[PDB]
Amino acid sequence: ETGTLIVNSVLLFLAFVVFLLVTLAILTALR
Amino acid sequence: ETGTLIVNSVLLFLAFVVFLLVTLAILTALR
Amino acid sequence: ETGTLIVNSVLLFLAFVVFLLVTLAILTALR
Amino acid sequence: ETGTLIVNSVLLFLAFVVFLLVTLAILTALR
Amino acid sequence: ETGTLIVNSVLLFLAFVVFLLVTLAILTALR
């Protein structure tokens, strides 16, 4: 349970990293 | 078996993250 | 505790990797 | 040995993900 | 010690992946 919690913790912030990445790429389209 | 399952779980969503990344880069080509 | 420390160590530099990534994407906007 | 194998398995596909990423960025050069 | 070595091994190539990523993004600025 503890091990899985640590893994989830990393995924937590990752979610923001990815989402932000996609958002940034789309933003590049700004034409 | 349990350990591998956890690893696969992470890869599962990763597949979408990567595929989306490639799709976004290609989309940038919009010219 | 030692295991978590190792994980955090990787995240440490990652923080810079991501932050730099976002900064670079934004920089691309330079128009 | 089993542990290292699992790690290598992840790296295997990763190789394609990265290589593709670089290829896509270069493709963006399309000018 | 062996565990840390394996982790470092992954980070080793990662260094090149990231470094290349930043270099590619900057290259995009070619204007």
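Here chain C follows Swiss-Prot for its numbers: 8-38, in order, are the residues you see.
Any Cβ shown, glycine's included, is placed from N, Cα and C.
Over in Swiss-Prot, the protein carries these features:
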type: VARIANT; residues: C:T9 to I; note: In strain: Omicron/BA.1, Omicron/BA.2, Omicron/BA.2.12.1, Omicron/BA.2.75, Omicron/BA.4, Omicron/BA.5, Omicron/BQ.1.1, Omicron/XBB.1.5
type: VARIANT; residues: C:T11 to A; note: In strain: Omicron/XBB.1.5, Omicron/EG.5.1
type: VARIANT; residues: C:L21 to F; note: In strain: Eta/B.1.525
Lowest local Cβ density (other Cβ within 10 Å) among variant positions: C:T9, C:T11: C:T9
C-beta crowding around C:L21 (variant position), within 10 angstroms: 17
DSSP state at C:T9 (variant position), helix/strand/coil: helix
